[PDB]
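A short write-up of the structure that comes next.
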Amino acid sequence: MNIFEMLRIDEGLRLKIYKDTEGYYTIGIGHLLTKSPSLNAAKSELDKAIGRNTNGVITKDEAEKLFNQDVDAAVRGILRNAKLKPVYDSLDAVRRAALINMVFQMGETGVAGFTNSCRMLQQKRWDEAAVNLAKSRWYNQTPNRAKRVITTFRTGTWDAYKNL
Ligand SMILES: *SCC1=CC(C)(C)N(O)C1(C)C
Ligand SMILES: [Cl-]
Ligand code: NA
């Protein structure tokens, strides 16, 4: 298991524009196109992201290219962020993947706001961090995914993803 396989499980793969859990236009492996309610605004963002007139459909290779870009942007984003970099540097490799997963889903600003959870992760208080992370809109809105990410921070193993 690695971050790519973990996110593929959590996000799925869809080659036509769809709406995510929040109702936003998305494509591929969790690639948000726009928060706008217009399908035409979403098709324009998609064509710009891919570099051709797609008419709302992409290939598997194009979805994987967007995914590679998005993972790389999440990692570079964490490492440029003064609040997240210290947390990332403190963690083992499995727990680093759980932090990337959260940034990929929420964005850097959303994760930097989990102030108390950050501090507990930096202190290696795994069970206390797990409890604090679950007291969130994130957990209440996507509990199965959140439970897998929380388990990963609690244990430092891939157990929540093995058998999927
Ligand atoms: S959650 C962002 C964050 C990380 C850490 C370095 C522990 N910081 O004290 C805050 C809480 C800003
Ligand atoms: Cl879920
Ligand atoms: Na998704």
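Going by what the header records, the deposited coordinates were determined by X-ray crystallography, 1.6 Å.
Note that Cβ sites are derived from N, Cα and C of the backbone, with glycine treated the same way.
Residues annotated as active site, proton donor/acceptor in Swiss-Prot, with experimental evidence given as evidence: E11 (among others). According to DSSP, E11 (mutagenesis position) sits within a helical segment.
Here Swiss-Prot flags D20 (among others) as active site, proton donor/acceptor, drawing on experimental evidence. Secondary structure from DSSP puts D20 (mutagenesis position) in coil. Sequence-distant neighbours of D20 (mutagenesis position): residues of the same chain at least 6 apart with a C-beta under 8 Å from its C-beta are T26, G30, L32.
Annotation note: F104 (substrate binding site) sits in a helical segment as assigned by DSSP. Here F104 (substrate binding site) comes close to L7, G30, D70, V71, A74: these same-chain residues lie at least six apart in sequence, with C-beta atoms under 8 angstroms from its C-beta. According to Swiss-Prot, the substrate binding site annotation covers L32, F104, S117, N132.
For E11 (mutagenesis position), the Cβ neighbour count at a 10 Å cut-off comes to 20, with all displayed protein chains included. Among the mutagenesis experiments that Swiss-Prot reports, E11 to Q is described with the note: Complete loss of activity.
A mutagenesis experiment is reported in Swiss-Prot for this position, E11 to N, and the note states: Loss of 84% of enzymatic activity.
Per Swiss-Prot, mutagenesis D20 to A, N, S or T is noted as: Complete loss of enzymatic activity.
A mutagenesis experiment is reported in Swiss-Prot for this position, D20 to C, and the note states: Nearly no effet on specific enzymatic activity.
Looking at Swiss-Prot, the entry for mutagenesis of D20 to E or Q says: Loss of 99% of enzymatic activity.
Around the Cβ of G30 (mutagenesis position), the number of neighbouring Cβ atoms within 10 Å comes to 20. Experimental mutagenesis at this site is recorded by Swiss-Prot as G30 to F, annotated: Almost complete loss of enzymatic activity. The enzyme is destabilized by 1.5 kcal/mol.
Around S117 (mutagenesis position), taking its Cβ as the centre, 23 other Cβ atoms fall within 10 Å, counting all chains. Under its mutagenesis entries, Swiss-Prot includes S117 to I with the note: 500-fold decrease in enzymatic activity.
Under the heading of mutagenesis, Swiss-Prot lists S117 to V and annotates it as follows: 50-fold decrease in enzymatic activity.
Within the same chain, residues at least 6 positions away in sequence whose Cβ sits under 8 Å from that of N132 (mutagenesis position) are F114, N116, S117, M120. Following the DSSP three-state reduction, the secondary structure of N132 (mutagenesis position) is helix. For the mutagenesis of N132 to M or F, Swiss-Prot gives this note: 2-fold decrease in enzymatic activity. The structure shown keeps the original residue.
Swiss-Prot lists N132 to I among its mutagenesis entries, and the accompanying note reads: 5-fold decrease in enzymatic activity.
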Distance-selected recorded positions near ligand 3 (C-beta under 6 Å), from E11, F104, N132: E11
Cβ packing number for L32 (substrate binding site), 10 Å threshold: 16
Largest inter-residue Cα distance among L32, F104, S117, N132 [record-listed substrate binders, Å]: 27
DSSP-derived structure type at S117 (mutagenesis position), helix or strand or else coil: helix
